[PDB]
Amino acid sequence: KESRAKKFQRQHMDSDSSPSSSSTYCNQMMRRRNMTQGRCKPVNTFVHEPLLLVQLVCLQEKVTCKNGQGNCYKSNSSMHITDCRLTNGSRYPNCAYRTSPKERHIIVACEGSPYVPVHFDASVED
């Protein structure tokens, strides 16, 4: 019953942080956003840009999704993001993550009315 739009916000939007590399940000955020409940989600990307800018990506360059579907969109601009990757030693319920801040274009799937992001598909260096 949680909307995909809301799920996408929960899993992928963190507008106001600027994590440091190999800091504790992913450990915190992966737990806070409920992605270590019952398992440690292996990899996840947070976007540090106003929700609006991510939402407007739905009107930008239309591209193919990783699954061949055609409702994917690539940001006109690079965006601050952070990649959270589970460490090798990690065993649920201890879920420890590497935090990797970077700047990349993002690609999202959009659906619905309003036409908004429902899936974070990829990021690319371009």
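All chain A residue numbers match Swiss-Prot; in order, they span 29-154.
Method reported for this entry: X-ray crystallography, 2.0 Å.
Here the Cβ of each residue, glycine as well, is placed from N, Cα and C on the backbone.
In sequence order, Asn72, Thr73, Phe74, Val75, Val82, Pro145, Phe148 make up the list of same-chain residues 6 or more apart from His40 (active site, proton acceptor) whose Cβ falls under 8 Å from its Cβ. Among the features that Swiss-Prot reports, active site, proton acceptor is placed at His40.
Sequence-distant neighbours of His147 (active site, proton donor) (same chain, 6+ apart, CB under 8 A from its CB) are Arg32, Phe36, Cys93, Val136, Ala137. Mapped onto three states, the DSSP output places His147 (active site, proton donor) in strand. Annotated active site, proton donor per Swiss-Prot: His147, in sequence order.
Summarising the annotation, Swiss-Prot assigns substrate binding site to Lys35, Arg38, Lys69, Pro70, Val71, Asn72, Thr73, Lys94, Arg113. Taking Cβ-Cβ distances under 8 Å and a sequence separation of 6 or more, the neighbours of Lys69 (substrate binding site) in its chain are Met58, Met63, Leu114, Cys123.
Where Swiss-Prot documents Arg67 to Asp as a mutagenesis experiment, the accompanying text is: Substantially decreases binding affinity for RNH1 but maintains high conformational stability; when associated with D-95, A-116, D-117 and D-119. Non-local neighbourhood of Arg67 (mutagenesis position): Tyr120, each in the same chain, at least six residues away, with C-beta under 8 Å from its C-beta.
Record note (Swiss-Prot) on the mutagenesis of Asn95 to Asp: Substantially decreases binding affinity for RNH1 but maintains high conformational stability; when associated with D-67, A-116, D-117 and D-119. According to its DSSP assignment, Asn95 (mutagenesis position) is coil.
Here Swiss-Prot notes a mutagenesis experiment, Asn116 to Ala, with the remark: Substantially decreases binding affinity for RNH1 but maintains high conformational stability; when associated with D-67, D-95, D-117 and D-119. Under the DSSP three-state reduction, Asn116 (mutagenesis position) is assigned to coil, being neither helix nor strand.
Cβ neighbour count for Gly117 (mutagenesis position): 7 (other Cβ atoms within 10 Å of its Cβ, all protein chains included). Under its mutagenesis entries, Swiss-Prot includes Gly117 to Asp with the note: Substantially decreases binding affinity for RNH1 but maintains high conformational stability; when associated with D-67, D-95, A-116 and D-119.
Counting only residues at least six positions away in the same chain, no Cβ atom sits under 8 Å from the Cβ of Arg119 (mutagenesis position). Swiss-Prot documents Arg119 to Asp as a published mutagenesis change and attaches the note Substantially decreases binding affinity for RNH1 but maintains high conformational stability; when associated with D-67, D-95, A-116 and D-117.
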CA-CA, which of the mutagenesis positions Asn95, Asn116, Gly117 lies nearest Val71 (substrate binding site)? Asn116
Taking every protein chain shown into account, which of the recorded positions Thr73, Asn95, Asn116 has the largest tally of Cβ atoms within 10 Å of its Cβ? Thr73
Between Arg113 (substrate binding site) and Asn95 (mutagenesis position), find the distance joining the two CA atoms and give it rounded to the nearest Å. 22
